[PDB]
Amino acid sequence: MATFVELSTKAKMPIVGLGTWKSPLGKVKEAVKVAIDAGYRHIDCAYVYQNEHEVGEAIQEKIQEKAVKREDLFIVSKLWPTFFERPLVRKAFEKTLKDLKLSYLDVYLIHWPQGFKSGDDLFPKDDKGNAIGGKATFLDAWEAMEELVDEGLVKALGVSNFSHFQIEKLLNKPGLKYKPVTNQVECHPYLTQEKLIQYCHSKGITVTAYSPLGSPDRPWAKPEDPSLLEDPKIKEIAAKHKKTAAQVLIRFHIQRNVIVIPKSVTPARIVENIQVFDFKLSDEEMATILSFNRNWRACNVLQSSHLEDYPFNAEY
Ligand SMILES: NC(=O)c1ccc[n+]([C@@H]2O[C@H](COP(=O)([O-])OP(=O)(O)OC[C@H]3O[C@@H](n4cnc5c(N)ncnc54)[C@H](OP(=O)(O)O)[C@@H]3O)[C@@H](O)[C@H]2O)c1
């Protein structure tokens, strides 16, 4: 059982959640089942992961067997950028809700600020693999998502992979009924997101950290790419508390009041990843970790720097 972070809607969002990116079918259902048993009350989902139907089976099992009540679960999913056109936001949202077997979501995020070519080709690209843009923007999608909140099919909306520039574009839209409650971005000691976090909090927006362990199993990894779990300075700090480097990397976010969503389908690691409320990193250990900032992204896979709202060019 965890601390939470309060949203501007006064809803309470569990500070540690289970990530499900790349969680295979046949493993993800058991993954969710172990996490809930382990005290995870927050599960992070997406249409684009193409496994929400199996996540929905697991959640439903545990509500059935009285292990957890819906009101105490905090379920998040994401709208993919080939569905920014208006009838498609509703259709994409309905498939997510149906696969998840839920009556409502706690938060619905814009997964990526750049519209891609509309439709169920989720990664439209040219011959060189560059993203094919669509004409609908994240503003068009937000307007459509706002309807879902009006209807009580979504408690709150948020953003993911937004720069402060694109949040400014959102917050400064005339006519906006709802603001985002969170901005979910990659964050870890190599990419500490200090300005963006300071920006989002100043605006009442929480931050959710994905890839907190450096997403080591990412298929596109180079052996030259730095590894956080094998980092001696991260390992020194883990040794001090007799915890794992992984436990240190998750706790780092908790002590910044940043929500963090480590992904696992391995039961022993799922449990390990939430045993982070019986120790504390010192201000000096925290400052050492923050010094490791390299401005290095493990996830920069969409070859899309050529379309309009690219988030990663900007300083923050
Ligand atoms: N908003 C976005 O743009 C976006 C994009 C992608 C993902 N996400 C979300 O963020 C979540 C998590 O981030 P991520 O999947 O990028 O990478 P991550 O959570 O940093 O790392 C996942 C990898 O670390 C392993 N691992 C987990 N716990 C470990 C431990 N205690 N010791 C050693 N290894 C451990 C996992 O292995 P096993 O799984 O084999 O145990 C997996 O290979 C995703 O599941 C997804 O829900 C968001």
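How was it done? The header gives X-ray crystallography, 1.8 Å.
Using the three backbone atoms N, Cα and C, a Cβ is placed for every residue, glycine included.
Taken straight from Swiss-Prot:
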type     : residues                                    : note
ACT_SITE : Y49                                         : active site, proton donor
BINDING  : 20-22, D44, 160-161, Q184, 210-217, 261-273 : NADP(+) binding site
BINDING  : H111                                        : substrate binding site
MUTAGEN  : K125 to L                                   : Increased affinity and reduced catalytic activity towards all-trans-retinaldehyde
MUTAGEN  : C299 to S                                   : Decreased affinity and reduced catalytic activity towards 4-hydroxynonenal
MUTAGEN  : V301 to L                                   : Reduced catalytic activity towards all-trans-retinaldehyde
Identify which of the following binding-site residues, namely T20, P262, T266, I270, place a Cβ less than 6 Å away from any atom of ligand 1, and list them by sequence position. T20, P262, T266
Give me the CA-CA distance between the residue listed as 'active site, proton donor' and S160 (NADP(+) binding site), in Å, as a whole number. 15
Length of the line joining the Cα atoms of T20 (NADP(+) binding site) and the residue listed as 'substrate binding site', in Å: 14
Residue with minimal Cβ packing [other Cβ atoms within 10 Å] among the recorded positions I270, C299, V301: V301
Taking only the Cα atoms, work out how far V301 (mutagenesis position) lies from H111 (substrate binding site), in Å, as a whole number. 14
Roughly how many Å separate the Cα of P262 (NADP(+) binding site) from that of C299 (mutagenesis position), to the nearest whole number? 14
Out of these binding-site residues, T20, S215, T266, which one has the fewest other C-beta atoms within 10 Å of its own C-beta? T266
Counting across all protein chains present, how many other Cβ atoms fall within 10 Å of the Cβ of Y49 (active site, proton donor)? 19
When you measure from the Cβ of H111 (substrate binding site), which residues in the chain that are at least 6 apart have a Cβ under 8 Å away? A46, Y47, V48, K78, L79, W80, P81, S160, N161
Those residues of the chain, 6+ apart, with a Cβ under 8 Å from that of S211 (NADP(+) binding site): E186, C187, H188, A298, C299
Specify the count of other C-beta atoms within 10 Å of the C-beta of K125 (mutagenesis position). 15
Determine, to the nearest whole angstrom, how far the Cα atom of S215 (NADP(+) binding site) is from the Cα atom of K125 (mutagenesis position). 24
Drop a 10 Å sphere on every Cβ of the binding-site residues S160, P262 and tell me which sphere holds the fewest other Cβ atoms. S160
So, three-state DSSP: helix, strand or coil for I270 (NADP(+) binding site)? helix
